[PDB]
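Here's the structure we're looking at; comments come further down.
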Amino acid sequence: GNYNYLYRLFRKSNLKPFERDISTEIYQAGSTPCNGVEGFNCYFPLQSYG
Amino acid sequence: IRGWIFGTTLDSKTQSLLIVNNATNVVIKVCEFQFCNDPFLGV
Ligand SMILES: *[C@@H]1O[C@H](CO)[C@@H](O)[C@H](O)[C@H]1NC(C)=O
């Protein structure tokens, strides 16, 4: 299984044309602030292709 | 005046544009810069 290729799975808004976003900030999917700490409702925005 | 810096957070975890005129050539980069509180040059 090759996991070197990634794709962003969450983002607060859609990308504008030809916009590139490489930030790895933890996406807060809930009402609880993550403060850079992963956990419940606090996900890494990138995910590997299988 | 020598340059401009553009971005959203103007710090790391994201990219930010930097344009700087040295003395004979303008350098433009988009690295994930960690800018200082009061950035400036040391001429
Ligand atoms: C650009 O960054 C700002 C920073 O808060 C954000 O509000 C805005 O949604 C971002 N632009 C896009 C297209 O997501």
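Residue numbering for chain B follows Swiss-Prot, covering 101-143 in order.
Cβ coordinates are placed from backbone N, Cα and C, and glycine is handled just like the others.
According to its DSSP assignment, B:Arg102 (variant position) is coil. Swiss-Prot lists B:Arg102 to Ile among its natural variants, and the accompanying note reads: In strain: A23.1.
In the three-state DSSP classification, B:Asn121 (mutagenesis position) falls within a strand. Mutagenesis annotation in Swiss-Prot: B:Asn121 to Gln, described as Partial loss of biliverdin affinity; the structure shown retains the original residue.
B:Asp138 (variant position): 5 other CB atoms within 10 A of its CB, across all protein chains. DSSP assigns B:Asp138 (variant position) to coil in the three-state reduction, outside any helix or strand. While the structure shown retains the original residue, Swiss-Prot records the natural variant B:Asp138 to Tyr with this note: In strain: Gamma/P.1.
The annotation that Swiss-Prot gives for the naturally occurring variant B:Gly142 to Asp reads: In strain: Kappa/B.1.617.1, Omicron/BA.2, Omicron/BA.2.12.1, Omicron/BA.2.75, Omicron/BA.4, Omicron/BA.5, Omicron/BQ.1.1, Omicron/XBB.1.5, Omicron/EG.5.1. For B:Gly142 (variant position), no same-chain residue lying six or more positions away in sequence has a CB closer than 8 A to its CB.
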C-alpha spacing of B:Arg102 (variant position) relative to B:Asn121 (mutagenesis position), in angstrom: 5
Alpha-carbon spacing, B:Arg102 (variant position) to B:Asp138 (variant position), which is rounded to whole Å: 14
Number of Cβ atoms other than its own within 10 Å, given for B:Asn121 (mutagenesis position): 12
